[PDB]
Every structure is written in C-alpha cells, then in structure tokens.
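Chemist: Next up is a structure, given as structure tokens.
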Amino acid sequence: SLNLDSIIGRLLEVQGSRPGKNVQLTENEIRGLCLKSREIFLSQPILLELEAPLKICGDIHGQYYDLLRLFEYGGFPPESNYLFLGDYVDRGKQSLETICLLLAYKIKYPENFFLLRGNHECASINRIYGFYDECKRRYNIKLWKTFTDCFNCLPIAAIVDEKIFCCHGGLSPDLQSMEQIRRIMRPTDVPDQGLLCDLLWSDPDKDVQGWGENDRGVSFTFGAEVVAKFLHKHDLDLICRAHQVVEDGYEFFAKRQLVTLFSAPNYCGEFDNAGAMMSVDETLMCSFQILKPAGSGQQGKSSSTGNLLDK
Amino acid sequence: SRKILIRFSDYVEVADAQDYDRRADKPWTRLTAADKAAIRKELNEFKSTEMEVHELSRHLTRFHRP
Ligand SMILES: [Mn+2]
Ligand SMILES: [Mn+2]
C-alpha cells in the first residue's frame, strides 16, 4: 500500500506550524512515492503536450514552506493544474518534504500535475549540492539512489497549447526538431554536453549573437535572435524556462519571447528576490502571481555549476 | 508577419512571502581534494554498476575523471 492520502495529509498539516518543521515519513513510504511516480513518468511522453489552464512554477530548491505558500495562493491540487520546471532539490533546507509532496501530487493527480527535470535532478549535481547529504541524515544513501532512479525518468520539456515551449534551462544548438527530444529514452542520466545537457543548463544572454560560452562552464548562452528564429520555425509564441534567480520571480527576454520563472523567494536566505508563478488561462492569457519578501569579497553567484568535482 | 496567440497581463498579483530563516548548509564548499576524488570514484562506480540506464542512453551517462 502506498498510504498516499495519509502521506499528503501529513505533508500539508505542517503549514500551521513554525517554518522548517520536518514531516516524518517512513523509508518505505518515500520509496513507494519514488517507484509509483517513476512508473507514471514513463507512461507519459518525455515531451509533454499540455493544455491550459495551468500554473507554471520555477525553481523551489527545498524551500518547502514557500512551496506550501505557493500552493495556498494558486490553489492546492487539484483546484489548479500545475507544471513545475525542475530544481526541486538541493541548496535549501527541506528537499525531502518538497520532492515528496510533488511526487505524491503527481501520483494522486497524474493528468493534472506535471514535473519537468531540472539540472539538480541528476546524481552528479545533487550528490554535492545538498540532497545526498539530506537523504543520508534522515534515511540512508540507498534512498538517494532510489530518488535518482525516479529523477532519471522525469520528462524533459513540455509544450502548452502548441504555443509555449517549457524546459528548465533553455535552447540547444543541437535542437533542430522536437522529434529529437521525443527520441530520448529513459531512464537516462544528464550528460556533460549535448541536447539534454543544454535543455537543462543553457541561459539567455542579451549580449550574445548566436551561441556563446556560459559562465557556468557547461552548455551555452543564446541570444534574442536564436529565440526569435526558434519560435518562428516551430510556430511557437513563448519559451518558458527557469534556472536563474530573477528579482521579481519572473523576467522577460527578447521582447517577451522568453520568460524566466523562479519560485523560491529570498533564495537560500542570501538573495532578495521574489518567487513567481505564471498562470495560463484557456484563452492563452498569461499572468503572474508573486510571493515577495519584506572586490573579490563580493557576494557569490546564485548559479550552480557542473565542474565542482573536477581535480 | 506571423500571428501570435499568447497575451500577457500587465496586472501582477503580489502576496507577502513567509518571514523565516531560509539559510541552508553548503556541504559543497567543504570538500578537500581527497574528498572530491572519493566522490568521483563513488559516482563512477554507482553509475557503472548500479544505476539503471536505457540502452539507447548509455552514451549520455556522465562519468568523472578519477
Ligand atoms: Mn536552480
Ligand atoms: Mn538549474
């Protein structure tokens, strides 16, 4: 037995408690969430074809009490339909509660609740950026390996109403046809280069003509003309992506041809950003709902990289 | 010119975010050279021997130089 309704109730009940209160799930409850969600992910396409109405959310990074506030604002499932763009775990206090609630909702509402893969939903990244350590502290490394199997089956992109292309990171010089995404077979890791890497890692840059180097040391940057040509070729209206902290929680690029969403306010207690979600109605009107907080020594970057283990 | 369907609302909603201490541990800043070498070895062994990967995707598995 999955014990699904009990799990959800226990995850939600801490909303009236002090921030940071953990939820006491059993190892076998969490394993069941991983295994059943994994089955559902594999049963649905790797390139999701979704319809509005939908609420689209960016990075969460273990900020569980902000996730609860986001659901309170948007409507707890199944009151609204959701698409999340990845980066559920790492670099926050409560990755486990965060991912467990998201997986539980995927199982409970499989046609109304969707999760894409971010670059933190892979073993090499979440081994070091916090999730492995959180798993080890509360459970064991085997549970982290079970999460990895689940993450290796997440879908990679979505298209909403044939007009909004969604992914965590961005475009790729290797993305010529949507069929190239559809042909990717799961379970899979995220490579250090290539199409799947770029979908989870690339960033827009207004000062790049074409494709450029990325300050992260992985993947690419891309300019506004790349966005415009991609939308024209594929008859799309918007790229919706996440992966960068932005002050209002949402930020446009390329004369509103791309938007970045970031859903973790006051990211890791070090940045003063808001977190946002984008609501898409059945008329394809997109609107924003924001949760806003009240030399070489300069503050560090908020971005992650893929090369921290290099010798 | 191409017909665009999407529209954006100019009227944004805002709500006050929770006031709490969001700071989290940074274990990735506490890795010696030897620790990094051990993690590269651990990841490589895990991905090679334990982690299930579809045949058609084994070329995507990300190994680390030991
Ligand atoms: Mn992120
Ligand atoms: Mn990211």
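Each residue's number is its place along the chain shown, starting with 1.
Per the header of the entry, the method used was X-ray crystallography, 1.1 Å.
Note that Cβ sites are derived from N, Cα and C of the backbone, with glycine treated the same way.
Pulled from Swiss-Prot, these are the listed features:
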type     : residues                                       : note
MUTAGEN  : A:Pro45 to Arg (Swiss-Prot position 50)        : Promotes SMP complex formation
MUTAGEN  : A:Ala52 to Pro (Swiss-Prot position 57)        : No effect on SMP complex formation
BINDING  : A:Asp59, A:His61, A:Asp87                      : Mn(2+) 1 binding site
BINDING  : A:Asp59, A:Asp87, A:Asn119, A:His168, A:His243 : Mn(2+) 2 binding site
ACT_SITE : A:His120                                       : active site, proton donor
MUTAGEN  : A:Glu179 to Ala (Swiss-Prot position 184)      : Promotes SMP complex formation
MUTAGEN  : A:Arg183 to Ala (Swiss-Prot position 188)      : Abolishes SMP complex formation
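I'm curious about the neighbourhood of these features; can you describe it?
Modeler: The DSSP secondary structure for A:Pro45 (mutagenesis position) is coil.
According to DSSP, A:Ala52 (mutagenesis position) sits in a coil region rather than a helix or strand. Other Cβ atoms within 10 Å of the Cβ of A:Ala52 (mutagenesis position) number 19 in total over all chains.
A:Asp87 (Mn(2+) 1 binding site) has a Cβ environment of 31 other Cβ atoms inside 10 Å.
Counting only same-chain residues six or more apart in sequence, the Cβ atoms lying under 8 angstroms from the Cβ of A:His120 (active site, proton donor) belong to A:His61, A:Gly86, A:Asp87, A:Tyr88, A:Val89, A:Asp90, A:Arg91, A:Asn126, A:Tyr129, A:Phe131, A:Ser304.
Reduced to three states, the DSSP call for A:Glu179 (mutagenesis position) is helix. Over all protein chains present, the Cβ of A:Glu179 (mutagenesis position) has 8 other Cβ atoms lying within 10 Å.
Remark: A:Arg183 (mutagenesis position) has no non-local neighbours by Cβ distance under 8 Å and separation of at least 6 in sequence.
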Chemist: With an 8 Å cut-off on Cβ-Cβ distance and a minimum sequence separation of at least 6, pull the same-chain contacts of A:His243 (Mn(2+) 2 binding site), or say none.
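Modeler: Spatial neighbours, sequence-distant, of A:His243 (Mn(2+) 2 binding site): A:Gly58, A:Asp59, A:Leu85, A:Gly86, A:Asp87, A:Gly118, A:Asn119, A:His168, A:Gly169, A:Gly170, A:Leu200, A:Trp201, A:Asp203, A:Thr260.
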Chemist: Can you tell which of the recorded positions (A:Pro45, A:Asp59, A:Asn119, A:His168) has the fewest other C-beta atoms within 10 angstroms of its C-beta?
Modeler: A:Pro45
Chemist: What count of other C-beta atoms do you get within 10 angstroms of the C-beta of A:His61 (Mn(2+) 1 binding site), across all chains shown?
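Modeler: Result for A:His61 (Mn(2+) 1 binding site): 32 neighbouring Cβ atoms inside 10 Å.
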Chemist: Around the Mn(2+) 2 site formed by A:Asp59, A:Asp87, A:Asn119, A:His168, A:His243, list the extra residues of the same chain whose Cβ is within 8 Å of the site's Cβ centroid.
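Modeler: Surrounding the site, in chain order, are A:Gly58, A:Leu85, A:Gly86, A:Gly118, A:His120, A:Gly169, A:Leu200, A:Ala242.
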Chemist: Quick one: Cα separation, A:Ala52 (mutagenesis position) versus A:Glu179 (mutagenesis position), in Å?
Modeler: 23
